[PDB]
Amino acid sequence: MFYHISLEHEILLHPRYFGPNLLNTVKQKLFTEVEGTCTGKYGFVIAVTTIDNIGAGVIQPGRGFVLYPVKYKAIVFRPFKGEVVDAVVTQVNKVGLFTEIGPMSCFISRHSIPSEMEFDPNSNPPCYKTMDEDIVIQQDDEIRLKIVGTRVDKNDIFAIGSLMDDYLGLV
Amino acid sequence: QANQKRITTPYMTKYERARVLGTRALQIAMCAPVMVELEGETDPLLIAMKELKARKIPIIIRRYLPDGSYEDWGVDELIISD
Amino acid sequence: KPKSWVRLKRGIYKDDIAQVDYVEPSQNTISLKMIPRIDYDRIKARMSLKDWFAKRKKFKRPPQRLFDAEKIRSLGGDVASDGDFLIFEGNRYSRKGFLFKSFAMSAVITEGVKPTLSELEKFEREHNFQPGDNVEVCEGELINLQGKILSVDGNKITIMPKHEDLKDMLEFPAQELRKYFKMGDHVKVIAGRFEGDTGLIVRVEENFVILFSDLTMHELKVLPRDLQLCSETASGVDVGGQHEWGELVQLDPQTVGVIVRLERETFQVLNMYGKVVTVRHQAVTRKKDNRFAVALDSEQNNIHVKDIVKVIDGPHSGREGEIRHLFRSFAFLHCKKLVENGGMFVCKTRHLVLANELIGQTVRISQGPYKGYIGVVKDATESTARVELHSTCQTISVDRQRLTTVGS
Amino acid sequence: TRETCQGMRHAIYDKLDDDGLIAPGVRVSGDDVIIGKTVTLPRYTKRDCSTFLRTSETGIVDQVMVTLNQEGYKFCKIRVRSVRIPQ
Amino acid sequence: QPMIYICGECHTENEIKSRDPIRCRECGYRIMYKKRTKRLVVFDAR
Amino acid sequence: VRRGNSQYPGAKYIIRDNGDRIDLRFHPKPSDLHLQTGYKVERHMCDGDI
Ligand SMILES: [Zn+2]
């Protein structure tokens, strides 16, 4: 789920940039720092919209650097358990289906698929299908999935989804 | 402690002088842009002393009161005796 | 007790794990079944046991291997059969290969003895409850209640579970206590087919929990009791310190790689070419790291290790990493933001871009203000030397053009 | 020798004679070996445990005495002389 | 190779081999002294 | 740094921004005598030092 939240980050500055363009290099470093990161407490950080304020930096004794507390408003994508979201199928195989929700990637286990669906190794594009073949999900399809779990890996949370509930299928 | 009425001494203390000169010298040594004409000067401490006499050190002294508040003084707003 | 693991104090069988067969307190001797230690070279040369003991001082003890009757037949040794057991050199050997022998109780060790898992394999109730784990009450009046393991004990754990909307703590023993977890939550397996692994459970069957390993998208079913809940990530610490994370290794002389992932049995070592190949612990042998080296780059500037560089070209594009190992035409980069390959990848060196013979000899100073003095050269560069003077208690620096070595 | 013994400092050992001892009349400086001694391990099979001249001192070997101690082990004493000019 | 030592009592030079115990072959004395070096010794006369 | 640790008004170490110390006693390869702006040189104490 995408969110707009205000966060705070302290950027260290080498005395090299104690020049007229200091405030600009401060925000440039903030952008380079926070953008693209992921955290369990706040989820993925998609982009930095604005900078609310730059605090007065401090000179740390002995060290040359100056530290600035930079409060900033950013876009974050945090999923949740029990949440229905759209996803994009990117690879389909016999084991299951692999989808993407923004930066996150999801894998749908056989126990999360309705009993009508059955694995078919014989098909050239592997896919999930039932005998009626009313609904067919293949690569690049749009699906609606329920998030069942959250697992954080190397500062990168990954989620497992589900489509087992009613009305969750290719629309 | 609104800087409208700063109640601490308008003179830079000897401790403030010592620490400001040292901190600015370290900054110069780390290629911080200089604020005065260096004509034939190379030692970072001597350059920092020149900047102090010129009232050009880009540093603010934050003086904490016992009560917990503080006052911010630009290094150029203080009287330098020694 | 019968069928117990013990060890030996002295003798040629010392430091050998053994299993008890029978104990006779009256005779002060016990029977231990263990792996025989027999030397095949001795059988080939047909040496007497007494002669082996006479010259035992400089003779190495044989290793541990399962007894084979066919092997001795080829070597010419005599093998006798006595029912299930086999008699060889006045000792009874089992058909499987285990050696049955009797030894004094005093020599045998019966306290503080603990076999290893590897040892048990050759010879071939418990509970796992830790603080911070959710447990259920399978049996008893209060059923279908999940509580946290506040305390721990041995046979009778006597945990103080905290159930939902229940501030008070109850009392339950080990047998009544059961390990249960909810769907879609982290779970860790201390013991199992693939121990030390983490995954998420899509469902919880009554006795066959199903989880998916992060290592590979494959099912892993283990007993729920063996399962545990742990928000902490899987450490994956190696056993015995054979290697270390981010360490260069020489799988083959031409190809050199860095181990990026550590597992219980397999290894995922990243080679120079950038692909991922799986290997075992024994096969991979360590290689020293080039603490100093040289290379080349597109900019035609010197590059050393531990320098920040940008991959402007090559397999990767717009990628930043820190060099950890260097090769003639390859270099290993490090990072912390990269999920793939444990944060470590490899790119070509060129594609990367910037982002003594006189020592100890005796010399006569032949020119200058110290002419005539004599000394021993303690250190010499290509132009200047340090000469300890025989007469002045001082070591001086002298231009090498002012020295002549004194010959014997 | 550096092939067999392991813990050898970077000090030269060429001032020693074949008996492992320096000879009288040799100039010595701080961190110079004067008694070469190795202990066999339980760069292989030998650990250097040589005696070095005290750091910052210098002189000339005055005399070298070799004996057996009470328990019959070989035993050496080395006297180093240093001329001191008042300063 | 020779390793000549001087006996402390009878002043007799005599060969000694490493691992050979210290003992004068003439008088049996157990204290011996090494001979002066053959290296070049040069002093300023100051 | 060219003078090294043996000619008195010389230097003993080069410390690079990476933090690795280059010992100028065990005379190292001339490529390791290279100085750039980030580095520091542990020079011998000289006249006028405080
Ligand atoms: Zn004698």
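By the numbers in Swiss-Prot, the shown part of chain C spans 274-397, 416-646, 703-755.
According to its header, this structure was worked out by electron microscopy, 2.0 Å.
From the backbone N, Cα and C atoms, a Cβ is placed for every residue, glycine too.
Residues annotated as domain 'KOW 2' in Swiss-Prot: C:420-451.
Long-range contacts of the domain 'KOW 3' (C:472-503) within the same chain, counting only residues at least 6 positions beyond its ends with a Cβ under 8 Å from a Cβ of the stretch, are 419, 425, 509-515, 517-522, 524-525, 527, 555. Among the features that Swiss-Prot reports, domain 'KOW 3' is placed at C:472-503.
According to DSSP, C:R577 (mutagenesis position) sits within a strand segment. For the mutagenesis result C:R577 to E, the note given in Swiss-Prot is Reduces the affinity for Pol II elongation complex; when associated with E-578, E-579 and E-582.
The Cβ of C:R577 (mutagenesis position) has 13 neighbouring Cβ atoms from other residues within 10 Å, across all protein chains displayed. Here the residue is the original one, but Swiss-Prot notes a mutagenesis experiment at this spot, C:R577 to A: Reduces the affinity for Pol II elongation complex; when associated with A-578, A-579 and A-582.
Around C:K578 (mutagenesis position), the same-chain residues six or more apart in sequence whose CB sits under 8 Å from its CB are C:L539, C:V540, C:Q541, C:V547, listed in sequence order. According to Swiss-Prot, the mutagenesis experiment C:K578 to E carries the following note: Reduces the affinity for Pol II elongation complex; when associated with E-577, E-579 and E-582.
Record note (Swiss-Prot) on the mutagenesis of C:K578 to A: Reduces the affinity for Pol II elongation complex; when associated with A-577, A-579 and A-582.
Every protein chain considered, the tally of other Cβ atoms within 10 Å of the Cβ of C:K579 (mutagenesis position) stands at 8. Among the mutagenesis results in Swiss-Prot, C:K579 to E has the note: Reduces the affinity for Pol II elongation complex; when associated with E-577, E-578 and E-582. The residue drawn here is the original one.
For the published mutagenesis C:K579 to A, Swiss-Prot gives the following note: Reduces the affinity for Pol II elongation complex; when associated with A-577, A-578 and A-582.
Recorded in Swiss-Prot as a mutagenesis result, C:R582 to A carries the remark: Reduces the affinity for Pol II elongation complex; when associated with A-577, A-578 and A-579. Listed in sequence order, C:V596 are the same-chain residues at least 6 apart in sequence whose CB falls under 8 Å from the CB of C:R582 (mutagenesis position). According to its DSSP assignment, C:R582 (mutagenesis position) is coil.
According to Swiss-Prot, the mutagenesis experiment C:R582 to E carries the annotation: Reduces the affinity for Pol II elongation complex; when associated with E-577, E-578 and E-579.
Under the heading domain 'KOW 4', Swiss-Prot lists C:594-627. For the domain 'KOW 4' (C:594-627), same-chain residues at least 6 beyond its ends with a Cβ under 8 Å from one of its own Cβ atoms are 537, 539, 547, 549, 561, 563, 565, 580-584, 586-588, 634-646.
With a 10 A radius on its CB, C:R619 (DNA binding site) counts 11 other CB atoms from all the protein chains. As annotated by Swiss-Prot, DNA binding site applies to C:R619, with the evidence given as experimental evidence.
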With DSSP assignments reduced to helix, strand and coil, which class does C:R619 (DNA binding site) get?
coil
C:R619 (DNA binding site) sits from C:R577 (mutagenesis position) (Cα to Cα, rounded, in Å) at a distance of 19
Alpha-carbon spacing, C:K579 (mutagenesis position) to C:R619 (DNA binding site), which is rounded to whole Å:
15
Write out how many residues of the domain 'KOW 2' (C:420-451) are helix, how many strand and how many coil, based on DSSP.
0 helix, 8 strand, 24 coil
Take the domain 'KOW 4' (C:594-627) and count its residues per DSSP category (helix H/G/I, strand E/B, coil), listing them in that order.
0 helix, 17 strand, 17 coil
Could you give me three numbers for the domain 'KOW 3' (C:472-503), the DSSP helix, strand and coil residue counts?
0 helix, 16 strand, 16 coil
